[PDB]
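I'd like to ask you about the structure that follows.
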Amino acid sequence: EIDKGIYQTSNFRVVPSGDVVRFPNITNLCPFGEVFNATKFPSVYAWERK
Amino acid sequence: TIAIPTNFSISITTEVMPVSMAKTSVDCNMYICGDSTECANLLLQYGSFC
């Protein structure tokens, strides 16, 4: 039930109609092998950063 | 002894008084959760204080 009068309704809504994806141009895979499959690993006290 | 006036003057004075203020409305789904659909559902699974 609604009585006679004027009522304030939600603001005008618009629904999306498209999709946009923008990423940088990269063509190389990250070096998992060199990091994980390294021949020698350092001591914790002399840890290395790359 | 008693003092009585013998002349008169006409003065015009002004009084300023407020009557009404600005009328406003709030879209709570707009202010809270923006256009996000997940936040709207969370608002729903919260409560209707709007």
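The numbers used for chain A are those of Swiss-Prot, and the residues that appear cover 294-343, in sequence.
This deposition comes from electron microscopy, 2.5 Å.
From the backbone N, Cα and C atoms, a Cβ is placed for every residue, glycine too.
Annotations for this protein, taken from Swiss-Prot, read as follows:
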- A:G311 to R: In strain: Isolate GD01 and Isolate BJ02 (VARIANT)
- A:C323 to A: No effect on human ACE2 binding in vitro (MUTAGEN)
For A:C323 (mutagenesis position), just give me the three-state DSSP call.
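Reduced to three states, the DSSP call for A:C323 (mutagenesis position) is coil.
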Give the number of CB atoms, excluding that of A:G311 (variant position) itself, located within 10 Å of its CB.
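There are 4 of them.
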Could you state the whole-number distance in Å separating the C-alpha atoms of A:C323 (mutagenesis position) and A:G311 (variant position)?
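Distance (Cα to Cα, whole Å): 31 Å.
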